[PDB]
Amino acid sequence: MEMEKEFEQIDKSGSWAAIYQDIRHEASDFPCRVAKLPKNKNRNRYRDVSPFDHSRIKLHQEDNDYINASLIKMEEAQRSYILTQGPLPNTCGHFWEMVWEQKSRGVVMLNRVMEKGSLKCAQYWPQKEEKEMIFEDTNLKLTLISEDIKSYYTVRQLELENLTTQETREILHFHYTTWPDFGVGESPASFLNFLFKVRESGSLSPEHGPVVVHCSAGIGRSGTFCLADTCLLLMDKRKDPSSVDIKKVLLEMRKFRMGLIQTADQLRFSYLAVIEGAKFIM
Ligand SMILES: O=C(O)C(=O)Nc1sc2c(c1C(=O)O)CCNC2
Ligand SMILES: [Cl-]
Ligand SMILES: [Cl-]
Ligand SMILES: [Cl-]
Ligand SMILES: [Cl-]
Ligand SMILES: [Cl-]
C-alpha cells in the first residue's frame with residue numbers, strides 16, 4: 001500500500017545500501033559470553049555469528065548446555081522462532097536434542113548441504129528410510145518416513161525417537177532447495193509459496209514449540225524467512241496494516257539474534273516478499 005510506494009522511493013533513490021547500513025549501526029549489541037567460551041569453540045560454525053546470552057537456547061542434559069541457537073520471541077506478532085546455524089558434524093545430536101526439548105514440530109532449512117562446492121551444513125537427517133541416524137551422545141534416533149519432493153522445496157516426514165523413553169514424534173522437515181545461487185530471487189513468489197506451505201502445515205502454531213529455522217549461519221536467509229513471516233502477521237493483525245515498518249520489525253528481531261539479514265539485497269527481497277505476500281492474503 002504505502003509500503004509499496006516507500007519501496008519504489010528507495011529503489012529510485014538507490015538507498016538500499018544506506019538503509020541496510022543504518023540497521024547494522026542501530027542494531028542491539030548484547031553479550032555472547034557463553035558462545036565465546038573456549039570449550040564452545042567447536043560448536044560454532046562461524047566465529048563472527050554467536051547467540052546472545054539472554055536469548056540462547058540451553059540444552060538440558062548434564063555436561064555442556066551450549067548450542068548456537070537463539071529464541072526470537074515476537075511479542076506483538078505472537079510468534080516465536082528458533083534460529084540456529086546449520087549443524088556441524090559434532091552438533092547434530094545437540095540439534096535434535098534441542099528440537100526434542102523445545103517441542104518443535106517443524107524444521108525449516110533454507111540452504112543446501114553444499115553450495116558453490118563448500119560444506120554449509122552437516123547431513124543431519126537420514127536420506128534413506130533403511131539407514132536411520134542414531135545420535136549416541138544425546139540418545140536420539142531419527143528415521144526418514146517419507147518425503148515429498150517438489151520443484152522448489154521438499155517436505156520430509158521424520159520420526160524422532162527419544163531412545164531413553166522410547167517416545168516418538170513426527171517432525172516435518174521443510175527444505176527450501178532453490179534459494180538463488182548468488183544474490184536473491186528476481187521474484188518472491190517461490191519463497192512466499194514455501195512460507196505458506198510451512199504455515200498450512202501447522203508447524204508454526206502456538207500449540208507447538210517454536211519452529212527451528214536455519215540456513216548456514218542462521219541469520220541471513222533465516223532472517224529473511226522470519227522477517228517476512230512476522231511482517232505479514234503484523235499486516236493482517238493491525239487495523240492500520242500499513243503502519244508496519246519493516247526496518248523497525250527487523251531491529252526488534254535483532255534484539256534476539258545478531259546479524260539478521262546479511263545484505264542490502266536480502267533487505268530489498270524481504271520488502272518485495274512482504275509487499276507481494278500482503279497482496280496475496282489481500
Ligand atoms: O546461509 C545464510 O544465509 C547465512 O546467514 N550465511 C552466512 S552469514 C555469515 C557467514 C555465512 C556463510 O554461509 O558463509 C560467514 C561469515 N560470517 C557471517
Ligand atoms: Cl571454557
Ligand atoms: Cl541439501
Ligand atoms: Cl500463520
Ligand atoms: Cl512496525
Ligand atoms: Cl550485520
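Here the Cβ of each residue, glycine as well, is placed from N, Cα and C on the backbone.
The feature active site, phosphocysteine intermediate is assigned by Swiss-Prot to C215. Secondary structure at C215 (mutagenesis position), as computed by DSSP, is coil.
Take the CB of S216 (substrate binding site) and look out to 10 A: across all protein chains shown you find 22 other CB atoms. Marked as substrate binding site by Swiss-Prot: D181, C215, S216, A217, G218, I219, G220, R221, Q262.
Listed in sequence order, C32, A35, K36, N44, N68, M258 are the same-chain residues six or more apart from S50 (mutagenesis position) with CB atoms under 8 A from its CB. One mutagenesis experiment named in Swiss-Prot is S50 to A or D, and its note says No phosphorylation.
Swiss-Prot lists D181 to A among its mutagenesis entries, and the accompanying note reads: Substrate-trapping mutant. Counting only residues at least six positions away in the same chain, the Cβ atoms of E115, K116 sit under 8 Å from the Cβ of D181 (mutagenesis position).
All chains included, 27 other C-beta atoms sit within 10 angstroms of the C-beta of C215 (mutagenesis position). Record note (Swiss-Prot), mutagenesis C215 to S: Catalytically inactive mutant; abolishes sulfhydration. The unchanged residue is displayed.
Long-range neighbours of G218 (substrate binding site) (same chain, six or more residues apart, CB within less than 8 Å of its CB): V49, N68, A69, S70, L83, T84, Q85, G86, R257. In this structure the residues listed as binding substrate are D181, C215, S216, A217, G218, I219, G220, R221, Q262; their two most distant Cα atoms lie 17 Å apart.
Shown in sequence order, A217, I219, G220, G223 are the residues of the chain, 6+ apart in sequence, with a C-beta less than 8 angstroms from the C-beta of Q262 (substrate binding site). Within 10 Å of the C-beta atom of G220 (substrate binding site) sit 20 other C-beta atoms, taking all shown protein chains into account.
Listed recorded positions: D181, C215, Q262. Those with a CB atom under 6 Å from ligand 1: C215, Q262.
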